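Right, one structure below, let's go through it.
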Amino acid sequence: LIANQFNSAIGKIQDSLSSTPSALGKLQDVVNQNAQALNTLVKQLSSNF
Amino acid sequence: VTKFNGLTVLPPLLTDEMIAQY
Amino acid sequence: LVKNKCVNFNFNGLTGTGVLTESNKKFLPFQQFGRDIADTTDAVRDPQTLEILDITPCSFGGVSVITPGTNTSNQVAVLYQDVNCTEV
Ligand SMILES: *[C@@H]1O[C@H](CO)[C@@H](O)[C@H](O)[C@H]1NC(C)=O
Ligand SMILES: *[C@@H]1O[C@H](CO)[C@@H](O)[C@H](O)[C@H]1NC(C)=O
Ligand SMILES: *[C@@H]1O[C@H](CO)[C@@H](O)[C@H](O)[C@H]1NC(C)=O
Ligand SMILES: *[C@@H]1O[C@H](CO)[C@@H](O)[C@H](O)[C@H]1NC(C)=O
């Protein structure tokens, strides 16, 4: 019974990761923040200052 | 999970293959 | 026209420098410039012909000296980061 619960739990982990778009929210936010900082840095060249 | 004006993106020392190996 | 070689280009006033290659991207007939997300010139159509030319910046990168301790030896190895060494 414990083995079956363990296997089903891992299966549900796989399904829940596959379904929810924002499962990897922390990693995606880190990547987005770094890319946005780089984009702002590059865009700052267009400023007259 | 999903502009070269002097910006360099240094590759990680451990490739994802060896991180997966660890 | 010179391609695959770093060159100062001036196509009606782009006044930029880089390496020009054949572009698979298809421009609109009225469109001349090209731009990426960060609003930097990325492709220019040839003012003479239909060809589209990408603009990749001239290859650059840091130079890192790989040495053991000077007590151990005096031989060094040089790393040109993110550079094809056909053009070192
Ligand atoms: C192991 O059990 C899992 C159930 O989560 C199943 O997907 C997998 O096919 C099984 N592998 C075997 C029986 O070799
Ligand atoms: C147009 O430009 C091309 C560039 O290769 C040149 O060969 C040609 O003589 C020019 N004029 C015409 C009418 O095609
Ligand atoms: C050179 O110096 C380093 C640090 O002091 C030491 O670890 C190393 O063994 C030395 N090598 C030789 C050949 O003495
Ligand atoms: C360097 O240029 C050669 C030219 O044929 C190419 O085959 C090779 O893949 C290039 N190296 C890199 C790391 O892009």
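Chain C is numbered as in Swiss-Prot; shown residues: 533-620, in order.
According to its header, the structure was obtained by electron microscopy, 3.1 Å.
Placed from the backbone N, Cα and C atoms, the Cβ positions cover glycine too.
Secondary structure from DSSP puts C:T547 (variant position) in coil. Neighbours of C:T547 (variant position), defined as other CB atoms within 10 A of its CB across all chains, total 10. Record note (Swiss-Prot), natural variant C:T547 to K: In strain: Omicron/BA.1. The unchanged residue is displayed.
Taking Cβ-Cβ distances under 8 Å and a sequence gap of 6 or more within the same chain, C:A570 (variant position) has no neighbours at all. Here the residue is the original one, while Swiss-Prot reports the natural variant C:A570 to D with the comment In strain: Alpha/B.1.1.7.
Quoted from Swiss-Prot, the note on natural variant C:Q613 to H is: In strain: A23.1. Under 8 Å, Cβ to Cβ, and six or more positions away along its own chain, C:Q613 (variant position) finds C:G593, C:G594, C:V595, C:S596. Secondary structure from DSSP puts C:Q613 (variant position) in coil.
What Swiss-Prot notes for the published mutagenesis of C:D614 to G is this: Increase of pseudotyped VSV particle production ex vivo. Increase of viral load in hamster upper respiratory tract. Produces more infectious particles when cultured in primary human epithelial cells; increases replication and transmissibility in hamsters and ferrets. Non-local contacts of C:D614 (mutagenesis position) by the CB criterion (under 8 A, 6+ apart in sequence, same chain) comprise C:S591, C:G593.
In sequence order, the recorded positions from C:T547, C:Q613, C:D614 that place a Cβ under 8 angstroms from a chain A Cβ amount to none.
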